[PDB]
Amino acid sequence: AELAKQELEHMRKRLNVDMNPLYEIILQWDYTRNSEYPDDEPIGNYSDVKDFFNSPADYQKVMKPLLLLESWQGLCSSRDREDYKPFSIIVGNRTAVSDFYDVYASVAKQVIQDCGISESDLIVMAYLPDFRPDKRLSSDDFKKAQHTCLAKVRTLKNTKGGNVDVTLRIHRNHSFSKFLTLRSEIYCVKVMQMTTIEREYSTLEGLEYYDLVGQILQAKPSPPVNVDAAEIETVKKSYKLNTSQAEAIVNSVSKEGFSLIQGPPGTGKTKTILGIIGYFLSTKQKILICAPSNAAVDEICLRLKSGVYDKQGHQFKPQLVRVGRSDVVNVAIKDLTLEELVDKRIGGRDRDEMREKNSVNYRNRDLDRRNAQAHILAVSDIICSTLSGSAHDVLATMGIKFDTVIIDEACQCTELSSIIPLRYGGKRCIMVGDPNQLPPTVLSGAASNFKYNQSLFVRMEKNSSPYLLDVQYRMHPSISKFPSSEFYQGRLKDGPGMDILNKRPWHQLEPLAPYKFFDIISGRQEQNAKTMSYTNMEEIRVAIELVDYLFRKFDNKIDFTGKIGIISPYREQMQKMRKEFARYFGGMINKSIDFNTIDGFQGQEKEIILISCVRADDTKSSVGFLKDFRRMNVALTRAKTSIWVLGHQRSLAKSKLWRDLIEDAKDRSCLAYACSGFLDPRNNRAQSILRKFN
RNA sequence: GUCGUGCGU
Ligand SMILES: Nc1ncnc2c1ncn2[C@@H]1O[C@H](COP(=O)(O)OP(=O)(O)O)[C@@H](O)[C@H]1O
Ligand code: BEF
Ligand SMILES: [Mg+2]
């Protein structure tokens, strides 16, 4: 009775967290400020992430400055790199709420749709008396303007005549409120989306009431619980795994608390997660799986679609729900999307009466949609999503409790992101990740200097040794020669027959080999003025030529549906690659080929991988974030059979890591020279250039 | 100095 009441109180407190302080602090920031910190407060306030936290208060005190710094850096990046479409609104009556002012304005529905303004968005508002209506309006004008105020879009209500009543929450003490006179035109432009930041702040505040708060603060995973070897052998036989994976699965399931599995790429980490899920289901209980990147969630959903084996070995297919939008979610698992499942479940005076009937019908449809969504969530056993999406409003409103949580690629997410899914009464958490992989995507170098980029998995590994996996079953041994010898200094043993099972017909051809490094003799990349992202068309052309040659050689012999992937460190480079591939081939690229980034492609598996090195210009003299060993390791660990690296030898040779990689490739005679039309006998210019370079 | 992200009414 009393215990249940306390548990319910804690659950509602964790789900319902006051967001007012977050806005009160963020809204005081100056949009026009050009600095690496939100304010001019002493740097001594910020502190490095402590390995051990005495109490939740200390953890919150340490994390809050880092979270604010990360939010400020993201806001600055959106201000510079992102360029939305500014709009104008008419100021209305202002309502005074707790240390805040809510302003109601009338906006055009078409303008709102074009600008993509939602109820969880942040905007910057300015007063420009000298602005010319004919003159173009952009973020540059806001940067130049000195009167800027941050506002939060609290709600968006559509009124008659296609007019939206936008409510904007701002800080009282901000001086810009003096410009918010009634019937005044204010130019507002979107900045960024605060949903992720809001969820992170809510989790940070509610960590006090989390069941595993003590373990997180102490960073001490529950001690291993000894289990009979018979169970381990039975699990290994049923799931056709190895001894290490079976032992890790048994240890993780047997003991409550935090269980960390550290497995380099290709060591069955995803297969280990699937085995854990199957074993738990065999032994109603709902399990929540969260991955930092949507690609990992899509891969997990695709793998689960094939079925899950139990201890007896029989394969069963549980109901899996993907919490996300169709656009971000992959087309292959589009059926598993929650919205698609809900759609499948159901799918004068006279004018006033007709309007009332239409409104009643719409309300009934909304109620039916809510009921179908609730039924799908309740019946479903596996809920796969992302860390940011794990705190979806629907899940919080439903109130269902997830006693088992899995965090895939825990090293790719910050502590707050990894802890977000634990708000739902998480008593058992299993984190799978390899520290050598890419770190969490942090836009602030200062925050990383304070160990903000450090993930909870890394800290837990430092405190105690996780369950280690040293056997791989994906990467070709030749491909894994260099990554294992350099990054891991060994400790990674290839499978008994990886080479035999990785043999492919195109490997026989000299141009195409399991491992090959192609050099761009003549290649330069242009940095975008706004996004500050490099991009070179030479690598795109070379990749297109390689793909066309591979298809022509083995068009009908072997189908390449979902077997060729191209990873580029730069978003702009990936977008250009996809656009040019669509222009050249057409719709086949939608299925036969995939395009992604190294961080966005982390965890993905493809038979053929093309790693595009954007930094193809020697005059730059800098390789960029690629210099880090984790980036190269993740990029190289994507190929299962064939890996092709495109780049400029001179530019990459400057960095020690790429220099060593090129030397290793030369030792194995895997180095190659490529250019425009280097595989075209007609294009004798390419042959002449190759001969001259040699 | 540039790599990610949350929603569908
Ligand atoms: N015991 C095994 N027998 C055969 N194949 C295995 C075994 N364990 C793992 N594999 C293969 O190795 C691959 C492991 O990939 P994984 O390491 O999960 O990728 P990522 O590191 O991106 O998560 C799987 O695709 C699976 O087919
Ligand atoms: F360790 Be794998 F690259 F997800
Ligand atoms: Mg995995």
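All chain A residue numbers match Swiss-Prot; in order, they span 1095-1377, 1403-1466, 1530-1876.
Looks like electron microscopy, 4.4 Å, at least that's what the header says.
In case you wondered, yes, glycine gets a Cβ from its N, Cα and C as well.
For A:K1363 (ATP binding site), the same-chain residues 6+ apart in sequence whose C-beta sits under 8 angstroms from its C-beta are A:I1355, A:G1357, A:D1590, A:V1614, A:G1615, A:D1616, A:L1651. Marked as ATP binding site by Swiss-Prot on the basis of similarity to another entry: A:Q1339, A:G1360, A:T1361, A:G1362, A:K1363, A:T1364, A:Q1619, A:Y1655, A:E1787.
Quoted from Swiss-Prot, the note attached to the mutagenesis of A:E1597 to K states: Causes read-through of both a snoRNA gene terminator and the poly(A) site of a protein-coding gene. If you draw a 10 Å sphere around the CB of A:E1597 (mutagenesis position), it holds 28 other CB atoms from the protein chains shown. Under the DSSP three-state reduction, A:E1597 (mutagenesis position) is assigned to helix.
Secondary structure at A:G1747 (mutagenesis position), as computed by DSSP, is strand. Listed in sequence order, the residues of the same chain lying 6 or more apart from A:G1747 (mutagenesis position) and placing their CB within less than 8 Å of its CB are A:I1775, A:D1776, A:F1777, A:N1778, A:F1783, A:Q1786, A:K1788, A:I1790, A:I1791, A:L1792, A:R1820. Under its mutagenesis entries, Swiss-Prot includes A:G1747 to A with the note: In SEN1-1; gives rise to a temperature-sensitive mutant.
A:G1466 and A:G1530 bracket a stretch of 63 residues that the deposited model omits, and the distance between their Cα atoms is 32 Å. Note that 25 residues are not built between A:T1377 and A:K1403; their Cα atoms stand 11 Å apart. Each of the binding-site residues A:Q1339, A:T1361, A:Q1619 was scored by the number of other CB atoms within 10 A of its CB, and the lowest score belongs to A:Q1619.
For A:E1787 (ATP binding site), the same-chain residues that are 6 or more apart in sequence and have a Cβ closer than 8 Å to its Cβ are A:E1418, A:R1656, A:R1820, A:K1822. Each residue contributes its Cα atom, and for A:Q1339 (ATP binding site) and A:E1597 (mutagenesis position) these two points are 25 Å apart. Among the recorded positions A:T1361, A:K1363, A:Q1619, A:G1747, the residues whose Cβ sits under 6 Å from any atom of ligand 3 are A:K1363. Only A:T1361, A:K1363, of the recorded positions A:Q1339, A:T1361, A:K1363, A:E1597, A:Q1619, A:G1747, place a Cβ under 6 Å from an atom of ligand 1.
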